[PDB]
Amino acid sequence: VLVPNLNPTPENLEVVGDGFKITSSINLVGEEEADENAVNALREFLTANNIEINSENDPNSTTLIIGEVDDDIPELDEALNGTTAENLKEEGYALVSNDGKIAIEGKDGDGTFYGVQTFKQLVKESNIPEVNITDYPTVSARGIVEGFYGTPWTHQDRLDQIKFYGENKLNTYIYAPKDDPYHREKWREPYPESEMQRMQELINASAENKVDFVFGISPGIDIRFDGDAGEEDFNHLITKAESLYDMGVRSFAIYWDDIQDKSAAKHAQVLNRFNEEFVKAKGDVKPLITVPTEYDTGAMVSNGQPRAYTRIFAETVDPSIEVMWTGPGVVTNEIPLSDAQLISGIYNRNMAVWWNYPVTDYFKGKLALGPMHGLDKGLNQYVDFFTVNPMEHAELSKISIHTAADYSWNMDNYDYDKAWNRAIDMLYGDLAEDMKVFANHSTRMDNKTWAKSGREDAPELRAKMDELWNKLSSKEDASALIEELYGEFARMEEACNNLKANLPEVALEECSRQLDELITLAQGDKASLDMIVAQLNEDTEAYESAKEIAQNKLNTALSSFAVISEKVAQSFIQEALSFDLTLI
Ligand SMILES: C[As](C)(=O)[O-]
Ligand SMILES: C[As](C)(=O)[O-]
Ligand SMILES: C[As](C)(=O)[O-]
Ligand SMILES: [Ca+2]
Ligand SMILES: [Ca+2]
Ligand code: NA
């Protein structure tokens, strides 16, 4: 039995046997000791898969042994056969499946939860490969920052995301929706009881899935620093955090991104005192997180030094506080190692990243369905906290989010093309190949001004198109390539028609306009080829009809709100329109 697709990619995986079939009922050893959340996740799986737990041990049944390094379970030590989570970093685990026994040992509880996650990905129709795995993340915090503008996620969207994060070993969710005044416009005041159950449902869902629910506060709207409105407003900040602490919040983020009010020393004072009086006082609270007013390299540095704010902020903030930045720009092609080194150097600490992809709020007509791209594979040298800013489109965000889980857990081995393919395969099953056709055309984000990021759209198709123009302007035979391109354009329309018919409403409601748009472009792309063949056949009537169709298909794509494949399927039409074979 083969190893299924896994996400994230485990650090170490060795195929050690032929694989075995899990029995209809199993022996469960260790559930009394092992991490509750981890056991609950196992039980949920076993139920959904029709695998019963024996009330009494039967040596003919499959044995599943679960626990932590701390625990003393001899059945665990036996089944692991020398493999252990003892030497592993936090969230690490060991997984051994060999000859009727599956053994999960976490370095800690989060770790046993993640082991279960790998187990659930390993098992297909009762069959499991025989493997030994030791696994642990590259980066210590890995998650989503809910920082996009436009229509907020629904409550159900959120619950589903949290469960999705847990399944793919993402441990951070920074909560900050624009339709929640208690994070900004009413930052001072605690949640009323009418909003309590909703917030409780998020806190509990997060805790169950080993996701740190980070509560992001943006006081900058109207926060006062100076004098006694300032001792007032700082105490309001404590009051709020205390009312959230009582609900179960153990992680906090304070934003200075939108304030116009701009004093590094004042922002950092609030942060430091909050840190001493709250986060250190509670003992229970994770390191404080902040977003400075200058949060991209262009805004932070000028002329080979930091700008005023950044120098003062870096000098004043406690070393234990987590500082976010977006890379070399707000939305940018890359975070090269050199940029992380620079910023990390200025702050004399490991940085946190806020990565603005797949967010599309700055160019909402296009969907960002690409992988993590442009992020240095050695980034962990200067960064120990990684978040992505997703789209308002929760369901379709899962594709790039899937790749972020792999990038941040197994950075050194991250392969953007393979990770992209794995995301669509795992998310879309039988609809995967059709989803690839469409999503391949919608990875590159570019608002034509300040914001651009992402793998280029449909690169292989781009290259074939370029080859066509090259052959045709070189008096070379392009017969076979013309045939091949007709096939690609027909395949584009076919895949989109399939997705329209078979995608669930939850995806379809996010992408239906972009599906129609790629159909229109595929049809304009076909017409474009018809122009070429017409010229080759010296059929002016066929040329003129195809030209009129191609121009129409281009014009509708340009007018529509939806945007896709600008540099490829769209641009090909304009290229064909302007091309004239008779001059070669
Ligand atoms: C600052 As933004 C990338 O959420 O528009
Ligand atoms: C084609 As590339 C190395 O910019 O992903
Ligand atoms: C570029 As033409 C042949 O439509 O004038
Ligand atoms: Ca335990
Ligand atoms: Ca358009
Ligand atoms: Na033409």
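Using Swiss-Prot numbers, chain A covers 41-624, in order.
Determination method: X-ray crystallography, 2.1 Å.
Using the three backbone atoms N, Cα and C, a Cβ is placed for every residue, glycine included.
For 180-452, the entry in Swiss-Prot reads domain 'GH84', with the evidence type sequence analysis.
Annotation comment: Swiss-Prot describes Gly187, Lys218, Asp297, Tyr335, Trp394, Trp395, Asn396, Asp401, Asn429 as protein binding site, evidence class experimental evidence. Proximity of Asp401 (mutagenesis position) to non-local residues of its own chain (separation of 6 or more, Cβ distance below 8 Å) is seen for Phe188, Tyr189, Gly190, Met431, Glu432, given in sequence order.
A 10 Å cutoff on Cβ-Cβ distances gives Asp297 (mutagenesis position) a total of 15 other Cβ atoms nearby, all chains included. Record note (Swiss-Prot) on the mutagenesis of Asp297 to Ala: 99% decrease in activity for 4MU-NAG.
A mutagenesis experiment is reported in Swiss-Prot for this position, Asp298 to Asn, and the note states: 99% decrease in activity for 4MU-NAG. In three-state terms derived from DSSP, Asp298 (mutagenesis position) belongs to neither a helical nor a strand segment and is classed as coil. Long-range Cβ contacts of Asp298 (mutagenesis position) within its own chain (separation 6+, distance under 8 Å): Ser258, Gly260, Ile261.
Annotated active site, proton donor per Swiss-Prot: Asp298, in sequence order, evidence recorded as experimental evidence.
The note that Swiss-Prot attaches to the published mutagenesis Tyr335 to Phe is: Strongly decreases affinity for 4MU-NAG. 99% decrease in activity for 4MU-NAG. Less than 8 angstroms from the CB of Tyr335 (mutagenesis position) sit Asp297, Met364, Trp365, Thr366, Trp394, each of them six or more residues away in the same chain.
Look at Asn390 (mutagenesis position): DSSP puts it in coil. Around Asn390 (mutagenesis position), taking its Cβ as the centre, 17 other Cβ atoms fall within 10 Å, counting all chains. As a published mutagenesis entry, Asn390 to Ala appears in Swiss-Prot alongside the note: No change in activity for 4MU-NAG.
Quoting Swiss-Prot on the mutagenesis of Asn396 to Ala: Strongly decreases affinity for 4MU-NAG. 99% decrease in activity for 4MU-NAG. For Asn396 (mutagenesis position), the same-chain residues that are 6 or more apart in sequence and have a Cβ closer than 8 Å to its Cβ are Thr366, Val370, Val371, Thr372, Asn429, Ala491, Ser493.
In the three-state DSSP classification, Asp401 (mutagenesis position) falls within coil. According to Swiss-Prot, the mutagenesis experiment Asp401 to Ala carries this note: Strongly decreases affinity for 4MU-NAG. 99% decrease in activity for 4MU-NAG.
For the mutagenesis experiment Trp490 to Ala, the note given by Swiss-Prot reads: Strongly decreases affinity for 4MU-NAG. 97% decrease in activity for 4MU-NAG. In the three-state DSSP reading, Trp490 (mutagenesis position) counts as coil. In sequence order, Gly369, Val370, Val371 constitute the residues six or more apart from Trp490 (mutagenesis position) in its chain with CB-CB distances below 8 Å.
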Which same-chain residues, if any, lie at least 6 apart from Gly187 (protein binding site) yet have Cβ under 8 Å of it: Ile214, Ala216, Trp394, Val399, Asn429
